[PDB]
Amino acid sequence: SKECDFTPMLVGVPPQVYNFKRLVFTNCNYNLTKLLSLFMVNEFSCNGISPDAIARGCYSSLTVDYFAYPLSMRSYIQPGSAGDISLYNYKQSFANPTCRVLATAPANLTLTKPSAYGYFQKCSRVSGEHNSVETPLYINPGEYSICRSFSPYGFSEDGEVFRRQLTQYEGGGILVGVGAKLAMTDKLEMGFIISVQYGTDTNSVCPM
Amino acid sequence: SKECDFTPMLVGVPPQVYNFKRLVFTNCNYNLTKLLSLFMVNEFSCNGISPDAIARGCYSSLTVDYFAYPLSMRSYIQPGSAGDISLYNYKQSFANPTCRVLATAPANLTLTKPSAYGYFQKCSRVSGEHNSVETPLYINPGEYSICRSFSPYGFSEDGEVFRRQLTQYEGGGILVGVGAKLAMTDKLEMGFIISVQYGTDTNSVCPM
Amino acid sequence: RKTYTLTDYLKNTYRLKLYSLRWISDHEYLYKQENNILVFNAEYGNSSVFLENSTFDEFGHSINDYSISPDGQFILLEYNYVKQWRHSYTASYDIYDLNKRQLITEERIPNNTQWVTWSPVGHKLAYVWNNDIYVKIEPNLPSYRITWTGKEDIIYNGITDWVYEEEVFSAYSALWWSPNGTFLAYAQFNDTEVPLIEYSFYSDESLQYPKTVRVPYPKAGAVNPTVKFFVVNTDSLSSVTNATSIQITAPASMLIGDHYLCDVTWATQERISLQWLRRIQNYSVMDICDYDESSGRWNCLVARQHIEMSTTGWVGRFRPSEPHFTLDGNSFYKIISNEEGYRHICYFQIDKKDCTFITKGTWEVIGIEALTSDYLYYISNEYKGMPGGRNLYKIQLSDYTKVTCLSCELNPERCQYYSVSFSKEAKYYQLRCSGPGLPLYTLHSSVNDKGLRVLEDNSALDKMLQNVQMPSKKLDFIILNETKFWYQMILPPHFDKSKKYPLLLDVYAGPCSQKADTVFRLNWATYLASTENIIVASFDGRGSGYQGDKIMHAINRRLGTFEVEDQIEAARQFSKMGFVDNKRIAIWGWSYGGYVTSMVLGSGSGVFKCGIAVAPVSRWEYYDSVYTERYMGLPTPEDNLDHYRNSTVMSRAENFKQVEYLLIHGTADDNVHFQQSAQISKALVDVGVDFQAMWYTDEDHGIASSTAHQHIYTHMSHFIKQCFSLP
Amino acid sequence: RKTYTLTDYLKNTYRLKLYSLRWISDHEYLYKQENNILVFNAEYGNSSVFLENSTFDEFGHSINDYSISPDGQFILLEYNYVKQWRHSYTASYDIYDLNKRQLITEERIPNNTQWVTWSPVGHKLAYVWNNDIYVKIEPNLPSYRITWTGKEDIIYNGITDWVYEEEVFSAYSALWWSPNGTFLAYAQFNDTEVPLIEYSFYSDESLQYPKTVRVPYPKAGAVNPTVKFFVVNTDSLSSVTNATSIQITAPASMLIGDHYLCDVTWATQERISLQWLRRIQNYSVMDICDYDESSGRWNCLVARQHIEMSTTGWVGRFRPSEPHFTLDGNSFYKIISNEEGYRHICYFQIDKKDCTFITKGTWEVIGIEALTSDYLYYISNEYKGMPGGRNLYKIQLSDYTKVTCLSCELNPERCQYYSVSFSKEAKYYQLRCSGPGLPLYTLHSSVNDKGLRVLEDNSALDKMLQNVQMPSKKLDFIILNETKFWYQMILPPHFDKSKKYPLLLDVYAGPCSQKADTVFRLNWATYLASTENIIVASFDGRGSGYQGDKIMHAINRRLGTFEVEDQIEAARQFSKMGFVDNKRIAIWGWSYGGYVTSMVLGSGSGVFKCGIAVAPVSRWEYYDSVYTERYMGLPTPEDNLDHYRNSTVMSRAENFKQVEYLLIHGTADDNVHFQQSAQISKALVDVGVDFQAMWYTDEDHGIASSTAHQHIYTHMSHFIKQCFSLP
Ligand SMILES: *[C@@H]1O[C@H](CO)[C@@H](O[C@@H]2O[C@H](CO)[C@@H](O[C@@H]3O[C@H](CO[C@H]4O[C@H](CO[C@H]5O[C@H](CO)[C@@H](O)[C@H](O)[C@@H]5O)[C@@H](O)[C@H](O)[C@@H]4O)[C@@H](O)[C@H](O[C@H]4O[C@H](CO)[C@@H](O)[C@H](O)[C@@H]4O[C@H]4O[C@H](CO)[C@@H](O)[C@H](O)[C@@H]4O[C@H]4O[C@H](CO)[C@@H](O)[C@H](O)[C@@H]4O)[C@@H]3O)[C@H](O)[C@H]2NC(C)=O)[C@H](O)[C@H]1NC(C)=O
Ligand SMILES: *[C@@H]1O[C@H](CO)[C@@H](O[C@@H]2O[C@H](CO)[C@@H](O[C@@H]3O[C@H](CO[C@H]4O[C@H](CO)[C@@H](O)[C@H](O)[C@@H]4O)[C@@H](O)[C@H](O[C@H]4O[C@H](CO)[C@@H](O)[C@H](O)[C@@H]4O)[C@@H]3O)[C@H](O)[C@H]2NC(C)=O)[C@H](O)[C@H]1NC(C)=O
Ligand SMILES: *[C@@H]1O[C@H](CO)[C@@H](O)[C@H](O)[C@H]1NC(C)=O
């Protein structure tokens, strides 16, 4: 049977947190212990499943969000945190059982480190008679910020200010975004959000 | 018996023509065919000995002057030439039988190429009531220019002008020198002047 | 009896006396006297000595200034003063311990320091050096470097660039301490793409090749500098790892384009108010930011933003006014232009849109001076319906209809222009009356507004001035189109209204200017009247402030149109009064007055025989962005370029063939560059207009060197006396 | 009858006529007339038409100039002229074929070309572009690039830097063709370490931020530029590999320190003469170099060097004179200062040290004009013992005692100042008489010195001038310490020596100047005399040339000492003559005259009421090295710094309290920088001296713009009329 292909997470420059990538694994078999052992995990926090058991269960569909995330900012990603990072970059969805993995990648891993860490520290929409009305734009859990289009791959410097007008499909107005740039680290620090589901053909995704 | 050590000619940066180096070989045995075959000779011009026979004779003392010399300026070193190079840099002595060797050095030879070729295009001494008297200083055959002290290893640029006062041992006055800088070439081009002598223990320096 | 000669003015032979004091508590203040600082008891008046200047006979350097810490334990000594611009300068600094009575020599403040300031309470120091901010908790301890990004002429941490210093903040510093000294808020400026003005500086005889000075200076429409705002916690500074500055961004209604930071006002120990202004300066926003103790950052709620925009012109007189918060910081008082067009006090709430005007009328509140829980103290030009005066009122916060004037009728003959200085709880207040009579400084107690004692009454000058023929000041108004336009007249002594005097029009006419007030002045006009029998007159026409927005905003996007005509009409009104010789009417001005003086002389009105313009603006595209754009917009075909073109002095060069003109400018003028006058002289020569010029070597905008200030006013006096056939 | 008004001078209503001609052979010349070039037969006078200007009605650009090739096959057309400095400029160039009557469009000369020149015979071209030299054998063929090292403001191949252009060569080019056009000799200049002068340039109204101009300019004592000399064979130019330039070094008696290249004179087709000058300009050497056909290089023999040094001052009048070689080039004639102190012709041999003076007397040979095998033609100031005149003599080479004046008594009343232009074999010569009468151009034939015909006699002006009251020119001398010091006086019409006129001293006093000559001039002095009844006078004191070295070298290392006193004494001599009102004596000067005018006014002599100085030198350390050091040495404590200090105008600022002073200077002066006048105004203000100033925007040293030239002389006229109470 097909083995769940975890390659895209392990090659090249991993995406920034606000512009993350996801992999729906449907109808394949997985070895998750192998996946996590390639890195060195500093956090493995699971909500709605014991972390032991997620490597063992059979799921209708397993999803994984991956992105580059410094262990420096661990507290801003904990469930129910109040940072710009859960307002404007990434918010964990708890409708399905989920697992949060914060890991450092070794030198002898095939991932390339991006220039620096970045995240949006402001994302709000300007409308009104004289562009007087500011309307902050917070993300729904597990969805993408509209600001990620401004600069998908990172920020040249700290405090980058962006703006553009929103098409009438986007609902008019002027979108404004500000980007914080955090300096990079010694070894690449990465974040993984693993979601699972049960239901139609619960056996579609089973371990090895 | 001791073998005539031709190593100093073959290592490092060879001297400039005006600041050449010489090797008196007394009481050793030599293989000259080996020496010349390390290079690729473009001129082998002997005056007072057939070039064939100089590799075979037995000499009281063999001397060799070596220096870096472009084949571009071959005509200025021919016997009785009128260039600045025989006035101010080097002049072949014919009192003893001698051989002139102009050769290109291969890439796989242990010599390092100096930055460029250089030679003095003016060397004259200034004296008089108001430094009015100029007295050009031409070299006697096989001797060194007094200007070589100004810049022994080469010239940073073309037309370098030098001056200094001459100590009362040197006979007063102000020495003035001008240096021509010729651009260097693809492979190192070198010059050898081999002089021999006969007399006291004519067998001191014999072939192999 | 003698007359007030030019030598009297230029050599300061009739000096005024002041009374300057720092309130160090709510019932004490410091006053220096014979170099020995004295600490007065505000209530009783018994004053012991704080510090005697002979302490520093040992110092070895000439001390420009001193600054005693709020806790009184240390004194900051300033020396090696080197002026940069209007406000900026560099100097070296020594901290002297007052308790140990010793100079501190560990971890000394560096040389060439750009700004120093104590914490508002205690003895912390914040100083700027190489465009970087350093915090010094104890004067004998190492500094904590806050910013690492300072760069000459590029990045300014904690200090202003040229245009923010001059046209926005009117100060060098971009430092704002928290009220109890916990937080240090600061601005960062970035002139990376701002064009440089370049002018020759010749120093002295010795310097063989002149310096070329290069100053980042955005002229009209150019690239403006960009500004960021930060807050740092000065209590949590660690010496092992670098300190964090939390950025505060501007509201998104400002990030959509170029903007300015125009006000920073702390409300509480954990709340700060910022005001931002669009580059088109008819829309401003106040952001109110609370410090989040659980994330360490600052939350500025959108529901707490406050939009102050104008539909007839620019926001504020020169900038949006500052807010005066209550103690709890949940409400604030602020001067706003009301629905009628007059500036009055409004009472906002931090989270509610509307405000309540607590004053109203056909007058303007000049400024909010003090605010207690029971009373709000303000200064306005309401008394006798005179915009030229100033008086101190207090309003009862429990009943806005009960208002009390505290300075109106103290001495209404001599005293009509008042400024005030309150104690730290507003328990006592010092009134300063600048005119029309000799200045008078007095103390009062706020609980009863009781007049305690006279501080300085200038009677020393009063006895001196008896032996000299002083001129008198007529202040009145004329009505044009049923609007009162005010004017003043320095009338020579023994003025005879049946005689026809020559007149000299002293003009500024800048937006929101006021050259017709009640203030007492000894200046060049006093010489011209007392000694040379010349009527000096000033006029406040369209564009002049303090008279309502209908008058002040009348020149919006039309600089050099109405205020130029109105000064010509003022001359006509004066000439038809009768006591003015219309053959001899002149005009003179300095910065906007120089611009207007030249425009008037190029107007071809035939009214003025001669005029003299120092350091004048000639084309508004040559002046800085913040000021010019406030009134003119951008010089683009889409915005206002057509009037930018049709407002130049050079355009009028033909019409100087009728007048006698004198053009004066300093060769090292950082503000109204010598370029401006260079272009006028070019234009006059191309059209074949003869005129007189005078360049002042290495001089700045307001010529301040002693020898040059004497020389200019001497030269100008000869020009006026030649123009009037005066002896 | 009317008077010669200022408008007559400024609008050129009484124009002089010239007769300019290029001798294209030994018996033909070119003359342009109504834009149509005419070729005259020198002997007979019958003149057919060379080229009609309507040929270029098709061209489409305004043509500044034309230059027909020596062979007459091509014409070089100049347009897009852009002046750089006194001599330098850039322009675009088109070559028009005269035979095919077509414009050449293959391989066109680039734009912004700095110098172009034909070969002396034929149609080769040498042009400089981006400081690099290009040779163009055929006008329709590709250029051969000679030099690859040209760099803006750093390396100059074939053209001069600022100071070589202005103070050494008096020309932009550093190109010297071989006599038959085989060799192209050129100089290379290297300003790598020369300091830059920087001044503001404001262009026009549109330019928002001014340009800052930066020009490599060595002031007194600074780093001088360094010079190299090369020769290239233009016949052996190959298009496959780059061309060789053979360097010619200076003699070692020059390489021991800083030096200058001051003369390049080809002797034969294979021999060239170079003259080098020590930076201390009292020692020069001529190097004579023959081309070695067997090595391709150039041999300059030491036995052929020629040392020309001076013991009382600097070598030459402004530079060592040029040699006039014989045909074979083995001997040459050259003007030398003889043992008596007078400049006369010496006859050197290329390989023999001594020379033979062929002229001698108490007069100077001004220049060698032509040299045939039988006669040498020279110009001297010998006639009537007048240094102020010029006359053409020829000397017989077979007998140096036989000398003939060819211009003395042609018309000795009207004509006393002559210049000449010979044909290519000196078979005919055109005399030009510049004064005292109206200019007169005539043709002559050398074999008999026969007067052939009158070319231009200015009788058109003569009839015009009948209806106007012209002033007269008195030229005389006075004796001080038994030395004749000459002077001139523009006397108003109907001059009455029993009346006492105001006087205005027109002063230059520069080393080797001569302001007292016989030349005819219509200028500002003519206005001042004819219309304003003012005697304008000039004087030639110590330092003035053409009167011997005892007079000219009298100011050596002491600029601003004797010539300043001597101009004051001249005023005293004139005032005690009687017809001069000593209440009204003024003084005016421009470059060294401006320096002397200021020095005289700061002298405290009490002699001059008022003075006006345009673009004046104020301190000699501000002026360029080559000129200042020629007369002053170096400003080091070892050489002359003490007098460099004690010769400044700023030192005398106190003594302007007695005089009325007007200071005028251009803001874009590349030569006497505005710095100089800026320092004077500074000094006057610090000492509290009132004066009048006038800056001229974007103007150079000799103010040449039409509007500014009119404006200045109008302003100056008002100053003099005010100073004399004139109507
Ligand atoms: C237009 O005019 C300009 C101004 O007049 C001209 O510009 C000048 O050009 C000359 C050369 O023509 C330069 O001199 C050379 O400078 C070299 C480095 O200079 C750089 O640094 C300058 C700072 O000034 C100080 O700093 C350097 C430190 O590196 C110091 O050495 C130097 O002396 C000076 O005090 C900076 O301002 C410059 O811009 C440069 O970037 C310097 O190394 C040269 O010394 C050389 O050459 C001389 C004579 O040739 C010898 O006596 C020295 O010993 C030394 O020789 C070594 O290096 C040479 C290569 O350059 C080789 O030829 C030699 O073989 C030798 O190498 C061996 O020798 C070593 C011992 O010396 C051994 O230990 C090694 O093992 C090596 O084997 C020389 O001083 C001027 O600096 C330059 N000035 C300016 C302002 O630019 C310009 O040329 C003119 N242009 C035209 C087109 O006309
Ligand atoms: C402008 O002025 C220059 C000189 O400044 C003239 O240039 C010289 O012109 C002469 C012609 O009169 C040239 O001399 C002749 O050269 C012939 C040989 O030419 C080549 O020779 C060798 C090749 O083997 C090359 O190395 C060399 O460079 C030449 O390319 C000779 O045959 C001639 O000599 C004959 O006459 C003499 C007596 O006069 C006899 O003794 C000889 O044996 C022989 O019979 C002759 O010498 C000379 O080479 C040119 N030199 C240079 C540097 O240019 C220009 O001609 C002149 N141009 C104009 C338009 O006026
Ligand atoms: C030098 O190197 C060449 C190859 O590049 C080789 O053929 C030759 O034999 C070598 N000679 C010596 C002396 O190393």
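By the numbers in Swiss-Prot, the shown part of chain C spans 40-766.
Quick reminder: no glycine exception, Cβ is built from N, Cα and C everywhere.
Experimental mutagenesis at this site is recorded by Swiss-Prot as C:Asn85 to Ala, annotated: Does not inhibit dipeptidyl peptidase activity, interaction with ADA and homodimer formation. Mutagenesis annotation in Swiss-Prot: C:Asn92 to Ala, described as Does not inhibit dipeptidyl peptidase activity, interaction with ADA and homodimer formation; the structure shown retains the original residue. For C:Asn150 to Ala, Swiss-Prot lists a mutagenesis experiment annotated as follows: Does not inhibit dipeptidyl peptidase activity, interaction with ADA and homodimer formation. Looking at Swiss-Prot, you'll find the mutagenesis C:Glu205 to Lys noted as follows: Inhibits dipeptidyl peptidase activity. Looking at Swiss-Prot, the entry for mutagenesis of C:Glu206 to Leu says: Inhibits dipeptidyl peptidase activity. The active site, charge relay system annotation in Swiss-Prot covers C:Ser630, C:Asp708, C:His740. For the mutagenesis of C:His750 to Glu, Swiss-Prot gives this note: Inhibits strongly homodimerization, dipeptidyl peptidase activity, interaction with CARD11 and T-cell costimulation activity. The structure shown keeps the original residue. Here Swiss-Prot describes C:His750 to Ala as a published mutagenesis experiment; the accompanying note says: Inhibits weakly homodimerization and dipeptidyl peptidase activity.
Feature map: annotations from Swiss-Prot on the structure.
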| residue | record | Cβ within 10 Å |
| --- | --- | --- |
| C:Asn85 | mutagenesis position | 8 |
| C:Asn92 | mutagenesis position | 13 |
| C:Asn150 | mutagenesis position | 11 |
| C:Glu205 | mutagenesis position | 23 |
| C:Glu206 | mutagenesis position | 22 |
| C:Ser630 | active site, charge relay system | 19 |
| C:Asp708 | active site, charge relay system | 21 |
| C:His740 | active site, charge relay system | 20 |
| C:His750 | mutagenesis position | 25 |
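Those recorded positions from C:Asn150, C:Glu206, C:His740, C:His750 lying by chain D, with Cβ under 8 Å from one of its Cβ atoms, are C:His750.
With an 8 Å limit on C-beta distances, none of the recorded positions from C:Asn85, C:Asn150, C:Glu205, C:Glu206, C:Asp708 reaches chain A. Look at C:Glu206 (mutagenesis position): DSSP puts it in a helix. Using a 10 Å Cα-Cα cut-off from C:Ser630 (active site, charge relay system), the recorded positions that qualify among C:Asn92, C:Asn150, C:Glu206, C:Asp708, C:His740, C:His750 are C:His740. Taking C:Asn85, C:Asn92, C:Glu205, C:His740 as the recorded positions under consideration, the smallest Cα distance to C:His750 (mutagenesis position) is found for C:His740. Separation of the C-alpha atoms of C:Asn85 (mutagenesis position) and C:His740 (active site, charge relay system): 44 Å, rounded to the nearest whole number. In the three-state DSSP reading, C:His750 (mutagenesis position) counts as helix. According to its DSSP assignment, C:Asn92 (mutagenesis position) is helical. The subset of recorded positions (C:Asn150, C:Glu205, C:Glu206, C:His740) lying with their Cα within 10 Å of the Cα of C:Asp708 (active site, charge relay system) consists of C:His740, given in sequence order.
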